[PDB]
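Since the structure comes first, as structure tokens, the remarks are kept for the end.
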There are 2 protein chains.
Amino acid sequence: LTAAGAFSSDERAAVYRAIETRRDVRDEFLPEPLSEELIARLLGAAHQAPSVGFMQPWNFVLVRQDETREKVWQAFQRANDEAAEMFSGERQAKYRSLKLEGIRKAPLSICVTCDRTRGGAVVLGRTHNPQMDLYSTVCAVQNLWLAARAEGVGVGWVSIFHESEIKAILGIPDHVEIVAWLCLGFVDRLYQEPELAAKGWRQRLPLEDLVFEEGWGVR
Amino acid sequence: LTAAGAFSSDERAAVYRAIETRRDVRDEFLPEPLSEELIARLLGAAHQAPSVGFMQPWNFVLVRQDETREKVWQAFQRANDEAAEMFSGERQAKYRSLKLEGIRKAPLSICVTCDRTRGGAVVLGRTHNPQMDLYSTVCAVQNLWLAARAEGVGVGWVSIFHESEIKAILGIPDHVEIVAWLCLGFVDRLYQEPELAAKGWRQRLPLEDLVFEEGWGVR
Ligand SMILES: Cc1cc2c(cc1C)N(C[C@H](O)[C@H](O)[C@H](O)COP(=O)(O)O)c1[nH]c(=O)[nH]c(=O)c1N2
Ligand SMILES: Cc1cc2c(cc1C)N(C[C@H](O)[C@H](O)[C@H](O)COP(=O)(O)O)c1[nH]c(=O)[nH]c(=O)c1N2
């Protein structure tokens, strides 16, 4: 191991800047396809994420073809109606007015998976909680999300669809699970605050309400 | 929605630096306690994580008392002893030589949770995949992990426990699930590559093997 310490004041600010300004993008994606060098930098970042027992359970299916995107867009439309039907009156009306994906607008989509059987018969760290491999994959997703923000690339997560239908479309095996569908594209404008707060779905919760000292429910 | 901010070469390099150098810390934690201000910045960064339907399902239990950490350490011991028992021969020997936690060395611990019942009866984006809220919580963790690296704070995830025992120790409710137990503490020494790779458990997988074009298994 080597010497380490807090980043410089400027470096530190940049990190918090990416965390503080990245957004889930749906409708502002620009049309230019991302270059191979850019994609390589993003995947490289996701690959540097931590992983239970250093399992490195992720895979990335790069989707750029119009037909595939349209196919997946259709899978989303199918499931979203079912989703909306779960709400009523104002909310349902509101839910239907929201844009919850940019699958056809974003020139690139990445299906991020978790190979449930990678790592052998037993994987370190997953022995007592079977979901640790999926969690590891989400860590890869957040790293990508942040690096993309720094690159001027917007990212959007779309979790509204029947997984079995996406797996059939991409040919994903039974032993592999889809953790996230990400829509990517350059963006020149962003919402200063979560889009769902701006459109009155839910507001930012007070952080002081979520932190406890030594025991649950104790401030 | 307004003009997006643009990152300079240095700002961007800082983000990648945090991503490429953060480590899962087990044994390099220093004893200097973290300031209240510092902790606040870390939780703030965590709270800026994306969350399905903007559910914001997380809670953070700050643990600093020796008795509590000793109990969690014992819970870890029991769990780790049964984990090792899932391995045999040489692997078992190596598994037993690995340090998989810094519960008693790190001056601070944070039990990160996920309130499964927050967001009401139906949560946007979680309608077709019930694990979306848990994944959201992981995003907050990764944000905290990166921010910590920038502040010169080491962070380690400990997943080897029996959840029920930890919940009992902290008085965590049935409707709340534990996603991660993090050990935090200043560090001035970090490994250059994953400790688990250095110690011969698993090596870094070739990224080229995990990336497919348009369809699974397709190069
Ligand atoms: C696991 C998970 C799953 C989803 C999301 C997030 C996460 C963490 N989000 C994005 C979510 O709605 C979003 O984070 C906030 O509403 C936007 O916050 P920011 O603008 O990203 O800070 C999301 N957004 C969307 O429009 N359609 C979707 O299906 C999903 N699915
Ligand atoms: C969901 C999940 C759960 C755990 C981990 C990670 C993740 C993502 N890791 C850390 C893991 O072993 C480590 O990230 C890799 O071996 C290399 O990490 P870095 O590249 O050094 O961060 C971990 N480490 C450890 O010593 N004890 C543990 O119980 C766990 N649990």
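Numbers in chain B come straight from Swiss-Prot, and the residues shown are 9-227, in order.
How was it done? The header gives X-ray crystallography, 2.1 Å.
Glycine is no exception: its Cβ is also placed from the backbone N, Cα and C atoms.
As annotated by Swiss-Prot, FMN binding site applies to B:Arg30, B:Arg31, B:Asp32, B:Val33, B:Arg34, B:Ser59, B:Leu108, B:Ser167. In three-state terms derived from DSSP, B:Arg30 (FMN binding site) belongs to neither a helical nor a strand segment and is classed as coil. Listed in sequence order, B:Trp153, B:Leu154, B:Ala156, B:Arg157, B:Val163 are the same-chain residues at least 6 apart in sequence whose CB falls under 8 Å from the CB of B:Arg30 (FMN binding site).
Listed in sequence order, the residues of the same chain lying 6 or more apart from B:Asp32 (mutagenesis position) and placing their CB within less than 8 Å of its CB are B:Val163, B:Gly164, B:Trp165, B:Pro202, B:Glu203. Quoted from Swiss-Prot, the note on the mutagenesis of B:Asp32 to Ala, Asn or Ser is: Abrogates DMB formation but retains flavin binding.
Listed in Swiss-Prot is the mutagenesis experiment B:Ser167 to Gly, annotated as follows: Reduces DMB formation by 30-fold. Its Cβ taken as reference, B:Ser167 (mutagenesis position) is surrounded by 26 other Cβ atoms within 10 Å in the chains shown.
Looking at Swiss-Prot, you'll find the mutagenesis B:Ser167 to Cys noted as follows: Completely abolishes DMB formation. B:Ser167 (mutagenesis position) carries neither a helix nor a strand DSSP state and counts as coil.
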Which of B:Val33, B:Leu108, the listed binding-site residues, has fewest other Cβ atoms within 10 Å:
B:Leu108
Could you tell me the C-alpha distance between B:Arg31 (FMN binding site) and B:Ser167 (mutagenesis position) in angstrom, no decimals?
16
Quick check for the class: what is the C-alpha distance, in angstrom and rounded, between B:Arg34 (FMN binding site) and B:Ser167 (mutagenesis position)?
13
From the recorded positions listed here (B:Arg30, B:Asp32, B:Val33, B:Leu108), select those whose CB sits under 6 A from an atom of ligand 1.
none
Subset of B:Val33, B:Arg34, B:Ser59, B:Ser167 (recorded positions) with C-beta under 8 Å from chain A:
B:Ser167
Number of other Cβ atoms within 10 Å of the Cβ of B:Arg34 (FMN binding site) across all protein chains:
20
